[PDB]
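One structure follows; several queries about it will come next.
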Amino acid sequence: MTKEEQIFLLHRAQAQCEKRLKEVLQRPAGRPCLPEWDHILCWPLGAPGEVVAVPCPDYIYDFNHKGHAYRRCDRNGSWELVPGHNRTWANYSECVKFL
Amino acid sequence: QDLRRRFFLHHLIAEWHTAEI
Ligand SMILES: [Zn+2]
């Protein structure tokens, strides 16, 4: 897979993320973590207070498609930031070899 | 694009994987 081919799949996966985000807002319930697109994959609805695990997306060629990326959803319904930094916490170490 | 695709992913993961841990 080439670089430009990989970018096209990311744009496709980004479009389906906007659909899943526009639809969940059209059918609301409770206070969960809302779907987000972090330029790699589309994080789904997260249960408050739990770690959210997503399979490493198969449209990324260099990913280990048998692993999982992880996020933290707090009981308030917002994705947890990294301690000491203003960035959303995410662990992609299972997906790549250089981590 | 053999290394161009991989080096492009380096940037995504660099600023993606925010757990400095
Ligand atoms: Zn570069």
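The residue numbers of chain A are those assigned by Swiss-Prot, with the residues present covering 32-60, 105-174 sequentially.
Heads up, header says this was done by X-ray crystallography, 2.0 Å.
Using the three backbone atoms N, Cα and C, a Cβ is placed for every residue, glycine included.
Annotations for this protein, taken from Swiss-Prot, read as follows:
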MUTAGEN   A:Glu35 to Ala  Slightly increased parathyroid hormone (PTH) efficiency and decreased potency for parathyroid hormone-related peptide (PTHLH)
MUTAGEN   A:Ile135 to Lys  Abolishes hormone binding and homodimerization
MUTAGEN   A:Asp137 to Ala  Abolishes parathyroid hormone (PTH) and parathyroid hormone-related peptide (PTHLH) hormone-binding. No effect on homodimerization
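Please situate the listed features within the shown structure.
With a cut-off of 8 Å between CB atoms and residues at least 6 apart in sequence, the same chain places nothing near A:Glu35 (mutagenesis position). DSSP assigns A:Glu35 (mutagenesis position) to a helix in the three-state reduction.
Taken residue by residue with DSSP, A:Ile135 (mutagenesis position) is part of neither helix nor strand, so it is coil. Counting Cβ atoms from all protein chains shown, A:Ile135 (mutagenesis position) has 24 others lying within 10 Å of its own Cβ.
Same-chain residues at least 6 positions away in sequence with a Cβ under 8 Å from that of A:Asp137 (mutagenesis position) are, in sequence order, A:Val171.
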